[PDB]
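**Q** Okay, here's the structure, questions in a sec.
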Amino acid sequence: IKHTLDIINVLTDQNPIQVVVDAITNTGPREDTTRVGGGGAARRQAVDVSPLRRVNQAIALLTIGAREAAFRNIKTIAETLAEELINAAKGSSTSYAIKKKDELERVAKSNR
Amino acid sequence: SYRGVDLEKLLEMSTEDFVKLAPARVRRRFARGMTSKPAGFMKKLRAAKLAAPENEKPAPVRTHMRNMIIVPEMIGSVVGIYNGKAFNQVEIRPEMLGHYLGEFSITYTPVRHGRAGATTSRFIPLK
Amino acid sequence: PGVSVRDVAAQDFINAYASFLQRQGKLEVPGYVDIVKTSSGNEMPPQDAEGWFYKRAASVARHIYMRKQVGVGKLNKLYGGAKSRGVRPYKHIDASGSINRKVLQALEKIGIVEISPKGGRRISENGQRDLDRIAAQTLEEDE
Amino acid sequence: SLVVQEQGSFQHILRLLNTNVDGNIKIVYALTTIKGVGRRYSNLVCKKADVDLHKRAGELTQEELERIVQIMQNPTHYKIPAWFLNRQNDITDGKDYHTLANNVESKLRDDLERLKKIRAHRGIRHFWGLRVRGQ
Amino acid sequence: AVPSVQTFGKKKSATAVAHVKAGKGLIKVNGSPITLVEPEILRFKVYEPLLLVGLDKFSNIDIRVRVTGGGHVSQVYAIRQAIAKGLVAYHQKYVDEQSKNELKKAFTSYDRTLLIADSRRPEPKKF
Amino acid sequence: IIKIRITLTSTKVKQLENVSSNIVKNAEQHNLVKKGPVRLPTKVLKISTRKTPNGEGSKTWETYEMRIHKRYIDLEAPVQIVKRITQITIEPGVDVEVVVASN
Amino acid sequence: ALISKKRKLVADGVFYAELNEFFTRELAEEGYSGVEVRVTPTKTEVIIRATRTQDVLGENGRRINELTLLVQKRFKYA
Amino acid sequence: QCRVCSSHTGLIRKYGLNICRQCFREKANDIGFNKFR
RNA sequence: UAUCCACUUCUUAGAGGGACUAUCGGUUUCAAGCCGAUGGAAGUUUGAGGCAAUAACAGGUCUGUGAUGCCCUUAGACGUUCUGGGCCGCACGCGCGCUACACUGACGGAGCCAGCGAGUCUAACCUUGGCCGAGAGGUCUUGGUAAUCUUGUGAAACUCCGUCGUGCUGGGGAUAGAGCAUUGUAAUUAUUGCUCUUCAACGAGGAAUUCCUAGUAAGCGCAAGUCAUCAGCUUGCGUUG
Ligand SMILES: [Zn+2]
């Protein structure tokens, strides 16, 4: 974390903690879907997540995206997570977290 | 050869000089001690050796311990080693030195698995 | 307001006295320094093959200053060799004895360690003077 | 430290003691490619001969290769003692040797046919296993 | 007879005893200073009782810190709890009460655990 | 003039306390120099036992426990006083040991 | 002799338990209530607290010496 | 072996005691081992 | 390990305290109770197991007793010994685990933190310290019959500084050979430890499945039992969390 925050110091960025909280905000799951029974043919129901759980898989999705971007490549966890965290501070769709976020959003829009 | 040493000079020294040319297991086996019955074994071994006809095989000496280190006063002798059930008549050649006697005496017939006809035929009857 | 090794860091002190042993060179170096491994619990030789011996000497002098006296088993658990034992996992394995013996005997032969009356190896007054002196220019390298 | 780069004069694939080595990895781990020589033996062989092992094997000269080759057949004269060698106190001649890449297989075949003509349990077990899982 | 204050500090089976004396103003932990702690990132955790009240209060007091038990991080919590407890005990006994009140409000505004040890003792195995 | 160190071991604390209080109140009442009853930590002896003597169900465990307490009081007394106290103080549950030397 | 301290006390408890069970099973008809033993530096004294004592000491101490030899032979004493 | 019931199985060999466990589980209180916790 | 003095702040043996769901607010015939908040060391019954009375067990033996039913009364070894082999043998299925598939990492140096324990007599346990040996270890002595010595068990994971660059690689360590040591009367079907070499499959695992709500999962070592020698077996302890 301190090497990552040192990288976002030198990512032409003056406010790296603001990059952290804005990527937490921008990777909030706004609409999800659940698994209702429904009698065999289970359809999907539009359901919204609690803010505590929203920051839960916001943090978790950012870390697992940085982990699988940090697996089997030379580039370290700090540099991958800095790229992940600056690509999620603004909506860019080049990051795993934004991609799974609007994937679950279009799943929630397609299941109502 | 044993240590680059010609065999006919190797036939005529004593056991301590074999220990001085031995690996570590043989020296550690010698360093503690034996029981008295291999002295009778080597006595009847050389008694069967001295009654050998010339240019032929000597009398068989039926051996039973499977843990003894080979010491080459029995070069040219032939021994039958107990496996637990039967005997394997093995002659001593001077290239098997530094070895246990029980590795010349197997303990089982091997596990056969490439026989599907005998396996299929012997299943338990279901009637 | 006195200067000692108890105010300096470890790594710069070991580097400094390794450099001073390299520049002075008044020790005993046998012919198997470029042969031996540091422990049975090691697998590769040290990378600084011309200078790991003086690193070991700096280490053992720094541990003899910080306590009353040490023995060879204390140095062997102090190094703490860990074996990848093939399929079998890591354990604690005591280090090589003769490495500790030769760095100690080469260090009484020059006059920093002495044998304590309690059976161990204690720091002498010349060694206290030498380690406090090199601690003084250890402070006088970062002025 | 300092970067030192040379215009050319490095070879990609070399060959020493009738065995191929590659000149981009370090000297020790280019000498792990040959069989019968591992890591630690190659470290000891190279660190006897005052070879800098931080640099790579592409800038090895022929006078280093010849002295490494000269180390290989008789290491006992140059303070490489008995316990580092593969052939130690052999039953044939009683001396010590480090077996080479075309000699490890002759050693293994010699051990197996020696166990055959001894007719030991190890030999008949190994050849029965080879003749059964082979078929 | 130097004015001395002895106060403990405990976390996770590791107790640090802090002897707060009067002197030139000096911090040592087990014969090593506060600028050299064995974890280099928990150095600021040991620095946290210094920064939370003020750097001028330590001009007149020498603090003797000895810790045993535990591991690395538990010893860091033990020595920082011992330092905060000994500082407020010296400012209770010798210095006036309202000064110690300002120290203990400054400590509880950031770290509640600096004055009360951990209530997370290891559980029974539940046989 | 002989110095005698008396060490008392007992698993029960009530009889050990009664023995130690009787020893202290008997030693102080006829003017002998002594130390107090020095209190060693209580040894807890634990052993593990299966909940399943028979092989039915899952494997779960319990623990049997013991408590052993140790005290020792140092005395200075003549020989006859030591002999009469050693004759008097023998009680079940508390073990009394008499040490002559001080090395 | 010279047993380590916890092993000494546990083996002493086994010694109390074995004499307790042996005197429970042996003199069940002579009013057995309990036993206590005293360890002296000279010898070891067994005090039999059985409430029918005239049957415990028979003619010229025969059953007393009998139980004494039962303690002697099994428990390896001089 | 276990000198109570000729038990050749389930021995515990600690402290030179050699009782089987199935005889130790009822004679523990007479020895001194009591269930506390 | 006594130069004296003070103390138990930490360690510990105790006597007591304290908690009784205390107080408040909802809910409830507004009755016993339940839930949320504050204070509290502790406010899910703060957390855990043993103990009864009762009706049911052809369950197991006691080397218990009654001219008790059964078969021979013995050339049967169901009694003794002596050696030698095993129980580990391998197309394989199932299951419990260990190590890995890597660069939050492998290697080399330095920093270095624990606790539950345990330890020898008419024997040889835990072992300090000194010499030799690459090591395994050997050897010469000493301490502890134990909060005293091993031991502050200076444990490992970890922390830093350097090597390695994504390449079945320097990851991995299966297999195998040679030599040297230790225990055992005896080590071959290799007891175990050390040195060199061999560097096999194995690029996060399908159907399905196990365990778990706070010092808890998980990683990590250490101690105790099995012990003559080794653990990948079990129970605990401690570190990080
Ligand atoms: Zn039994």
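We're sticking with Swiss-Prot numbering for chain C, so the shown stretch reads 2-144, in order.
Any Cβ shown, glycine's included, is placed from N, Cα and C.
According to Swiss-Prot, the record shows the following:
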- C:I15 to F: Partial loss of function; decreased 18S rRNA, decreases binding to 20S pre-rRNA complex, slow growth in double RPS19A/RPS19B mutant (MUTAGEN)
- C:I65 to P: Lethal in double RPS19A/RPS19B mutant, considerable decrease in 18S rRNA production (MUTAGEN)
**Q** Tell me which of the mutagenesis positions C:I15, C:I65 sits in the most Cβ-dense spot, judged by other Cβ atoms within 10 Å.
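**A** Ranked by Cβ atoms within 10 Å, first place goes to C:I65.
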**Q** In terms of DSSP three-state secondary structure, what is the assignment for C:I15 (mutagenesis position)?
**A** helix
**Q** Determine, from DSSP, whether C:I65 (mutagenesis position) sits in helix, strand or coil.
**A** helix
**Q** Measuring Cα to Cα, how far is C:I15 (mutagenesis position) from C:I65 (mutagenesis position) in Å?
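**A** About 13 Å separate the Cα atoms of these two residues.
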